[PDB]
Structure formats: C-alpha cells, structure tokens
Amino acid sequence: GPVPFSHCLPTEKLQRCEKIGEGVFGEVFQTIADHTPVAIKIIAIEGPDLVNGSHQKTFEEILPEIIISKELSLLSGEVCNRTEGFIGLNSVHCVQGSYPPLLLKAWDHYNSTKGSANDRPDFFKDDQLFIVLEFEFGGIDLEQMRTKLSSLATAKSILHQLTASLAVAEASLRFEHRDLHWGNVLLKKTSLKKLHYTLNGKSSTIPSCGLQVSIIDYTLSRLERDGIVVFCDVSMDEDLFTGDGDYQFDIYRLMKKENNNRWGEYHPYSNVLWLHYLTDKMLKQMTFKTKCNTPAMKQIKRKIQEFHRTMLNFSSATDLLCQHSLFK
Ligand SMILES: CC[C@H](CO)Nc1ccc2ncc(-c3ccc4n[nH]cc4c3)n2n1
Ligand code: NA
C-alpha cells in the first residue's frame, strides 16, 4: 500500500527542498533527484481534518488530476498531436507519515519571504496519507517574471506557445485547462531558436525568443478519451465564482456562463477566455526590459492589441492558432 515519506524523499532530497508554490490542495517544492531538478506536489488525502479551508480529497477524487497530468506529459512523445508545452510527469506515489520537519523548514522560509495563504502543515499525524506527484522542473512562473521579460516580442512568443499547446491538447484530448492564471505559466531559458509542435499531423515552428513555456496545474482541468470524460465537477462550488479584484476571477464566472454550469461538457471557448486573460496581463501588468520604441516593436504591440480585441470571437485555441492574424 502506501510507502513512507523517506521512500520518495530521502534525506539528501529533503535537504535540498525549497518551496515554490501552493494552493488549497497543498504544497509544491523544488528539489534535485539524480542531479536533475524536479518539482514535487504534495496533496493530503483521505483524512478528516480541514486543510486550507477544504476537506481533503479521497484517492478517487485525486485520480482525475493524476490522469490528466499523465496524458499531457505524454503529448511530448506523440506524433500526430505533439507538444512539449505542458510539463513532464515523472512519478506518482502514495506516502504515509507526518509532514517531514525539513519540509516544514522550507514551508516556513517561503512564509517568511513571500507569505502563505495556507495552514502550516504541522498537524498531520503519522498515519496521514498523501499523494506526491514528481514533475519535470519547468522554470519560473509568468507572474514572478512580470518585470523580467525582454520585450513584447517575448510576449508574442509566449502567447503563441500557449495557444499552440492548448490547440494540440484540444485536438488530441478535447482538453480544457480551466485555471490558466499567470501562476500556471512557467518559463525556462532555452538556446533553441525555434520550438516545434505538430497539430493533426502538420508540424510547425514558433520562434522561442529564448524561452520555453510549460503549462502546469491540472486541478480544474477536463479531457476525454474514447468518450470517457475526466474533470473536476465545480457545479456546487460557491467560492470559486465569487472572487473579485482581478480579471482572473471574472474568467471563472465567464466559463460557467459558457457551459451552463455543466463541467463534463466540452467547451474549448474556456481556453480562449484564459488566453484573453493572459493577453490582458501581457498588455497591462508586465514591465519589459526593452520598451516598444522602434517601429518593429510597435507593430508587434499593435498586433497583440488586435489579438486582445478580437480573440473572444474565436471558438477554441485551435481556431485561434489556425486563423488568427497574430500567428500568420
Ligand atoms: C512553480 C510553482 C507554481 C507558482 O505559481 N505553483 C504551483 C501551484 C500549483 C501547482 N500544481 C502543479 C504545479 C507544478 C507542476 C510542475 C512543475 N514543474 N516545475 C514547477 C512546477 C509546478 N504547481 N505549481
Ligand atoms: Na514543457
């Protein structure tokens, strides 16, 4: 059945853990496994204590995220519909134990420097179960990089990458991400000048501007294979739809409007909505190292503004990728 935490996180691996993110689900750490950076997502399951304001999920309720993470990871190795724009999934374990004190130390450091919205995970007993997902390390989130991007050309690249990856997942998996806020877009440096994707057998390239994008966090995502749908049913969630103070919170309500609160259905317009929210962040909340004070860069800005203005008239990421003038 379950294994002890030390199976997944031997002493040296625990000693190198640094906390990088969080959500109601639990905690995300970066560490090193076999000289390789990885990200570890740790989710409490099956217990009766409140955790970050929700009850813990059952093993059955975590399976959708596991399945989705695996399907999107596989897309990097496929042929007809191929993208590296999600993130690799290396392993999944069920572990048992109280939270390691070294992880608490990392948690404390994050709380001291960035602040946490979570409860300190120090109340779990030695019989507590967790799911531990180990992912390829994907870089730094777009929000944390909001003052670090070179120019609007870099912004165009990121939007193109995101759109393409979403299109390929729509094509292969009838995928909707459903929570693609700017914390869920990771950026990593690449020396590749061009990145490659294949959509329904047709391969294309995207200029990288030195960055490779990875879309993460499939907690709210939906997909299907052979008529079998995997999703998070939020039809009875109150709080998800009553956020304020950021366009992000409007996106939840707009998705609910689009799907009539039926979350099992396929509505790839949700991917469009998130891309619109991301484009909006690109135009309003980023500080580029190079301003748009040359005619060439101005032109890119006008193109992104045109995208912002027109993209909500498209039906899916696939429609955007294949038809929108931004990508031509
Ligand atoms: C970078 C940390 C991020 C900042 O907004 N927060 C979260 C929060 C939820 C979440 N679920 C999965 C991942 C996840 C999955 C794979 C990863 N590879 N490299 C980093 C990864 C993170 N996250 N990350
Ligand atoms: Na990736």
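Shown for chain A, in order and in Swiss-Prot numbering: 471-798.
If you're wondering, the header gives X-ray crystallography, 1.6 Å.
Yeah, the Cβs are placed from backbone N, Cα and C, and that goes for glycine too.
Using a 10 Å radius centred on the Cβ of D649 (active site, proton acceptor) and all shown protein chains, the other Cβ atoms total 23. Sequence annotations record features per position, and here Swiss-Prot assigns active site, proton acceptor to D649 based on sequence analysis.
Other Cβ atoms within 10 Å of the Cβ of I490 (ATP binding site), summed over all protein chains shown, number 19. Per Swiss-Prot, ATP binding site is recorded for 490-498, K511, 606-611, 649-654, 687-689.
Residues annotated as domain 'Protein kinase' in Swiss-Prot: 484-798.
Listed in Swiss-Prot is the mutagenesis experiment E492 to A, annotated as follows: Markedly reduced affinity for histone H3 and reduced histone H3 phosphorylation. Contacts of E492 (mutagenesis position) defined by a Cβ separation under 8 A and a same-chain sequence distance of 6+ are given as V498, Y580, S586, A587, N588, in order along the sequence.
Under the DSSP three-state reduction, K511 (mutagenesis position) is assigned to strand. Per Swiss-Prot, mutagenesis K511 to A is noted as: Strongly reduced enzyme activity.
Listed in Swiss-Prot is the mutagenesis experiment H651 to A, annotated as follows: Strongly reduced enzyme activity, markedly reduced affinity for histone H3. Other Cβ atoms within 10 Å of the Cβ of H651 (mutagenesis position), summed over all protein chains shown, number 20.
In Swiss-Prot, a mutagenesis experiment is listed as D707 to L, annotated with the note Markedly reduced affinity for histone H3 and reduced histone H3 phosphorylation. Secondary structure at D707 (mutagenesis position), taken from DSSP and collapsed to helix, strand or coil, is coil. Within the same chain, no residue at least 6 positions away in sequence has its Cβ under 8 Å from that of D707 (mutagenesis position).
Around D709 (mutagenesis position), there are no C-beta neighbours below 8 angstroms that are at least 6 residues distant in the chain. Record note (Swiss-Prot) on the mutagenesis of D709 to N: Markedly reduced affinity for histone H3 and reduced histone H3 phosphorylation.
Cβ environment of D716 (mutagenesis position): no same-chain residue six or more positions apart lies under 8 Å away. Annotation of the mutagenesis experiment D716 to L in Swiss-Prot: Markedly reduced histone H3 phosphorylation.
Following the DSSP three-state reduction, the secondary structure of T689 (ATP binding site) is coil. Around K511 (mutagenesis position), the C-beta neighbours below 8 angstroms that are at least 6 residues distant in the chain are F495, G496, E497, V498, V602, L603, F605. With a cut-off of 6 Å between Cβ and the nearest atom of ligand 1, the recorded positions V494, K511, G653, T689, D707 reduce to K511, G653. Here is what falls inside 10 Å of the CA of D649 (active site, proton acceptor) among the binding-site residues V494, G608, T689: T689.
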